[PDB]
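Taking it in order: structure first as structure tokens, then the write-up.
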Amino acid sequence: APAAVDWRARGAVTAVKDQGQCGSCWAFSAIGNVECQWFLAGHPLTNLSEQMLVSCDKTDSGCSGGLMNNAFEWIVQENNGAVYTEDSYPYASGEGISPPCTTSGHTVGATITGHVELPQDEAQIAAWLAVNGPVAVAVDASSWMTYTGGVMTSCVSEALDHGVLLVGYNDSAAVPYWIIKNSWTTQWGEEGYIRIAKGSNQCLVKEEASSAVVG
Ligand SMILES: *CC(=O)[C@H](C)NC(=O)[C@H](Cc1ccc(O)cc1)NC(=O)OCc1ccccc1
């Protein structure tokens, strides 16, 4: 596997966004992964819509929570593989309320054919990431309100409660780390990003990792 890969330095990752008061982390995780996978399939990097999932994905619960894998399959099975551009369906759940779904007036910005679920093994997750790109992951984010910067070498790891995007790793650093994109604005952590130690299942990072496959 390569020593260090950071997909941000390869034009593959869009800017950090904000879920606001809505419990929509699952939607941000799922869409961020689709955005990166579309770019790596040889298309221009385009911002895609989390609102589409929060308002229209009735197999999840909007501002109450949801699962990245249910979102990926709602796209393929209920929305004919289509993901709308963020520009044509902007975020509207910042106040913690999800408005009724709108089924027209939007534009398709990417399509996916399905999704794969990766092994519960950090080394294996890293080998796939290095070739194929960013992966959606679920974590225990209980301690993340105290994250100020640096490599978090210890993290409360006992219940998965938040979905985020894994965009790289560096195994040649003093402590190998994972690089994670979050959705609590740029004002949190390292410009919206967090680095956690890699190799000890910090914040339960290896437990629920998956990715969309483009088509
Ligand atoms: C991050 C956030 O905004 C909130 C309120 N929580 C969720 O979105 C949870 C994220 C998560 C947690 C564990 C996983 O293994 C994966 C993602 N999800 C959660 O609340 O899942 C609930 C659910 C809703 C509808 C149908 C089935 C399950």
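What you see of chain A is 123-337, where the numbers are those given in Swiss-Prot.
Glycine residues also receive a Cβ, built from the backbone N, Cα and C atoms like all the rest.
Feature annotation from Swiss-Prot assigns active site to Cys147, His284, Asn304. For the natural variant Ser186 to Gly, Swiss-Prot gives this note: In clones 1800-2 and 1800-4. The structure shown keeps the original residue. According to Swiss-Prot, the naturally occurring change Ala204 to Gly is described as follows: In strain: RA. Under its natural variant annotations, Swiss-Prot gives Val286 to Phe the following note: In clone 1800-4. Under the heading of natural variants, Swiss-Prot lists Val286 to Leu and annotates it as follows: In strain: RA. Quoted from Swiss-Prot, the note on natural variant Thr308 to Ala is: In clone 1800-2.
The C-beta environment of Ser186 (variant position), restricted to residues of the same chain at least 6 apart in sequence and closer than 8 Å, consists of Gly145. Listed in sequence order, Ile197, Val230, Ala232, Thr233 are the same-chain residues six or more apart from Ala204 (variant position) with CB atoms under 8 A from its CB. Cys147 (active site) sits 6 Å from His284 (active site), taking the Cα positions as reference. Summary: among the recorded positions (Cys147, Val286), the fewest other C-beta atoms within 10 A of the C-beta are counted at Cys147. In the three-state DSSP assignment, the secondary structure recorded for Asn304 (active site) is coil. All protein chains shown were included, and the count of other CB atoms within 10 Å of the CB of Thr308 (variant position) stands at 14. Residue density at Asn304 (active site): 28 other Cβ atoms are found within 10 A of its Cβ, drawing on all protein chains shown. The 6 Å Cβ screen around ligand 1 retains nothing from the recorded positions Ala204, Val286, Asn304, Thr308.
Distance noted between the C-alpha atoms of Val286 (variant position) and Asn304 (active site) is 5 Å.
The CA atom of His284 (active site) is located 10 Å away from the CA atom of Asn304 (active site). Packing around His284 (active site) is summarised by its Cβ count: 21 other Cβ atoms lie within 10 angstroms of its Cβ, all protein chains included.
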